[PDB]
Amino acid sequence: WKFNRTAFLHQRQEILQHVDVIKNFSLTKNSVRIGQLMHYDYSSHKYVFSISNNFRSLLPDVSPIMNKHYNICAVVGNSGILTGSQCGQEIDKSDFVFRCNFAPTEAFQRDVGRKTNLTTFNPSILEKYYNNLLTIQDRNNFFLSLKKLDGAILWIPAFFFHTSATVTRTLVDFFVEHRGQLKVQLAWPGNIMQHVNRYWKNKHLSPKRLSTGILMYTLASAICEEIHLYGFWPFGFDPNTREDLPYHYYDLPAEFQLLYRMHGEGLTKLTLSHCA
Amino acid sequence: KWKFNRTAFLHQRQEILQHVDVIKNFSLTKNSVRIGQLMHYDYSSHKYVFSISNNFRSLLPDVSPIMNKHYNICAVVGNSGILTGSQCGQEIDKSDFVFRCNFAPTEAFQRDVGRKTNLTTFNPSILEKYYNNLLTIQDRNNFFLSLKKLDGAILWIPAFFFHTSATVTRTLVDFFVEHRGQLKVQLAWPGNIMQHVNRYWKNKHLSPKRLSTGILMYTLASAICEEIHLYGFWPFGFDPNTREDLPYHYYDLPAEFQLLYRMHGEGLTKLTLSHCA
Ligand SMILES: *[C@@H]1O[C@H](CO)[C@@H](O[C@@H]2O[C@H](CO)[C@@H](O[C@@H]3O[C@H](CO[C@H]4O[C@H](CO)[C@@H](O)[C@H](O)[C@@H]4O)[C@@H](O)[C@H](O)[C@@H]3O)[C@H](O)[C@H]2NC(C)=O)[C@H](O)[C@H]1NC(C)=O
Ligand SMILES: *[C@@H]1O[C@H](CO[C@@H]2O[C@@H](C)[C@@H](O)[C@@H](O)[C@@H]2O)[C@@H](O[C@@H]2O[C@H](CO)[C@@H](O[C@@H]3O[C@H](CO)[C@@H](O)[C@H](O)[C@@H]3O)[C@H](O)[C@H]2NC(C)=O)[C@H](O)[C@H]1NC(C)=O
Ligand SMILES: *[C@@H]1O[C@H](CO)[C@@H](O[C@@H]2O[C@H](CO)[C@@H](O)[C@H](O)[C@H]2NC(C)=O)[C@H](O)[C@H]1NC(C)=O
Ligand SMILES: *[C@@H]1O[C@H](CO)[C@@H](O[C@@H]2O[C@H](CO)[C@@H](O)[C@H](O)[C@H]2NC(C)=O)[C@H](O)[C@H]1NC(C)=O
Ligand SMILES: *[C@@H]1O[C@H](CO)[C@@H](O[C@@H]2O[C@H](CO)[C@@H](O)[C@H](O)[C@H]2NC(C)=O)[C@H](O)[C@H]1NC(C)=O
Ligand SMILES: *[C@@H]1O[C@H](CO)[C@@H](O[C@@H]2O[C@H](CO)[C@@H](O)[C@H](O)[C@H]2NC(C)=O)[C@H](O)[C@H]1NC(C)=O
Ligand SMILES: *[C@@H]1O[C@H](CO)[C@@H](O[C@@H]2O[C@H](CO)[C@@H](O)[C@H](O)[C@H]2NC(C)=O)[C@H](O)[C@H]1NC(C)=O
Ligand SMILES: *[C@@H]1O[C@H](CO)[C@@H](O)[C@H](O)[C@H]1NC(C)=O
């Protein structure tokens, strides 16, 4: 695989033509009004969410990625293809590492690495893994997870699904209460998937719901000189051994075809094999 | 026929108020909680908590809404189907002060239940069941319109009875902060009070792991009413005079009712189980 820097910078210019990535990355204090009604990107337009004093107080003053430039970025998905890959060292060598859905690293360091600079957080994760922060034990566990992220950006898409509404109110309340006690940088994208989906429409990727991986590649494109993908592999067998794989390392086929095409054209390095 | 025994009632009142500080228990107040304080739920495992936000606290009253209030005749109106066809409306509205349970509707049922409302209770689960969690403009407007019709009534919201109220409390709180100043409704939010209430009534032979909103209502009423009349308390699905079937609720626990019937017997209160004059 050889990196084609000119093709990549060209892809970047095309992306930024269709998506104002720095702006789209997160709402800012002055980009919303108290009382404003947000709609949900992937839900009926009739669903709304009112912006409280408190939600707004949790937004950044300027985009967390304004004037940031990193040389090598790793974007790490959650496929089982990472299990036994020993990609840990190669991933941690990167200048900036994106991860998906609050994925765990402590017990998987050798394969996925421990360095984290941005991680995505669907608010449904409170419900599934932290019991809606209903007990002291859960509130402490959540606090502790967030402390381990140090100064990483936590990218919370609250306005994708209307089913994230009630949990958004629990998160917001938790973050206000613990204001000043965490170095984690919150980022809250608004209604951005129409604009993101337009760029990728012209590259014949269609689907109902664009994946977090393609979305990550899109952000990464604005701030990384060179993107390497790890853990993107939708199928439940290994591509070299053909032995079975766990669906996720810690236990869509249209998207992956596209990334493999891009790997072919030297835009990015998709890694599907053991590292060391 | 029923005769009011005023001396027996005033005796019951003095006994209640000796064991329950009703005026205090009625609602938390701004200065009675701290931002960050963890509330527990009276009828749930002690492990469940709710943190008091800036916003929750801003919605509490500065003093108890029933401090130094005294009414002559109080009606306490439950929701049993026994009210259907009863024409109790006029007798209920004649009262000086009317308590109602669980945001019960009156517009379509005036002749039987009355229209006058001075306090109504509100389990926050009602947002999920009838207002779709305030998720749409239509639901937010419907809720706003219901609250506007209560004018200056107290809305008594027991947020800390069941842990399953937690998420919907956060939706209410947010709704009320957003609409601050636009409603004359007087919010009241009782804290952890059922230990103290249930202990007075333990010695009167009523046990349960959940006390009923009606007994709770009688307890509050006792602190501010000279004479209490109960309407719509009747747990069974048949009429006591005709024996024909009844809807469970007029708008569609047996231990508690036994107790209220005993009290009716002793002239403390008038339980009404029949058509009104
Ligand atoms: C609802 O009304 C209640 C009165 O019916 C309020 O209860 C009072 O609340 C205060 C503040 O929490 C308590 O003050 C404490 O007093 C005890 C004294 O020991 C007592 O132990 C039990 C009480 O259950 C009993 O044996 C005697 O009352 C004893 O005197 C101290 O340990 C504390 O430091 C503190 O000063 C009152 O004791 C308490 N009264 C009763 C009868 O329990 C209650 O706070 C109200 N709740 C709300 C939300 O308004
Ligand atoms: C940004 O990163 C690029 C590319 O870095 C390369 O690939 C990464 C994924 C990692 O594996 C890196 O370890 C690896 O360097 C950097 O460009 C590279 O710079 C180095 C010099 O530091 C170049 O190597 C030299 O080449 C000359 C002539 O061929 C030799 O005489 C030298 O001894 C030495 O080997 C290399 O050509 C160049 N690589 C590419 C693909 O262009 C870049 O330095 C870095 N920038 C910053 C500011 O960090
Ligand atoms: C995401 O960026 C898009 C694209 O730049 C923004 O869409 C523009 O919004 C402006 C308002 O400032 C419109 O007048 C432009 O016509 C839009 N341009 C395009 C190409 O659609 C959008 O505001 C951004 N969304 C967020 C949440 O930041
Ligand atoms: C990207 O994230 C990692 C956190 O995982 C940052 O690396 C840490 O930097 C601190 C502060 O100097 C060190 O004390 C830690 O030992 C580093 N941890 C690891 C795991 O390497 C890194 O600095 C961040 N980089 C950028 C550009 O934000
Ligand atoms: C009203 O109720 C009171 C209290 O229950 C009655 O007064 C008691 O009457 C009994 C006789 O059955 C006496 O032995 C008690 O000493 C009285 N109690 C007190 C505290 O004085 C009263 O009789 C009732 N009135 C009516 C009309 O039934
Ligand atoms: C409290 O209300 C009662 C009930 O209406 C009042 O006493 C009654 O007064 C009416 C008419 O004024 C009479 O027809 C009843 O026969 C009375 N009943 C009894 C048992 O005395 C009482 O005066 C009211 N007190 C107030 C307004 O202070
Ligand atoms: C109890 O509630 C009713 C409202 O349900 C109050 O009665 C209203 O009072 C206003 C202003 O005094 C009148 O203009 C309305 O016509 C009355 N409505 C009804 C239905 O009677 C009553 O004042 C309240 N009682 C209190 C606070 O003691
Ligand atoms: C990528 O670089 C090659 C040289 O490797 C160049 O000729 C080509 O035009 C670039 N872009 C595309 C789209 O192939």
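Note that chain B is numbered according to Swiss-Prot, with residues 89-340, 356-380 shown in order.
Including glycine, each Cβ sits where the backbone N, Cα and C put it.
In the three-state DSSP scheme, B:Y336 (CMP-N-acetyl-beta-neuraminate binding site) is classed as coil. The annotation CMP-N-acetyl-beta-neuraminate binding site is assigned in Swiss-Prot to B:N167, B:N190, B:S300, B:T301, B:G302, B:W322, B:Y336, B:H337 on the grounds of a large-scale study or a structure entry.
For the mutagenesis result B:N190 to A, the note given in Swiss-Prot is Loss of alpha-N-acetylneuraminate alpha-2,8-sialyltransferase activity. Within 10 Å of the C-beta atom of B:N190 (mutagenesis position) sit 14 other C-beta atoms, taking all shown protein chains into account.
Taking a C-beta cut-off of under 8 angstroms and a sequence separation of 6 or more, B:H337 (mutagenesis position) has the following same-chain neighbours: B:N167, B:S168, B:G169. Among the mutagenesis entries in Swiss-Prot is B:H337 to A, noted as: Loss of alpha-N-acetylneuraminate alpha-2,8-sialyltransferase activity.
B:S300 (CMP-N-acetyl-beta-neuraminate binding site) sits 12 Å from B:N190 (mutagenesis position), taking the Cα positions as reference.
Between the CA atoms of B:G302 (CMP-N-acetyl-beta-neuraminate binding site) and B:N190 (mutagenesis position) there is a gap of 11 Å. With 15 residues not built between them, B:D340 and B:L356 place their Cα atoms 18 angstrom from each other. Distance noted between the C-alpha atoms of B:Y336 (CMP-N-acetyl-beta-neuraminate binding site) and B:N190 (mutagenesis position) is 15 Å. When secondary structure is read from DSSP and collapsed to three states, B:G302 (CMP-N-acetyl-beta-neuraminate binding site) falls in the helix class. Recorded residues B:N190 (mutagenesis position) and B:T301 (CMP-N-acetyl-beta-neuraminate binding site) have their alpha carbons 9 Å apart, per Cα-Cα distance.
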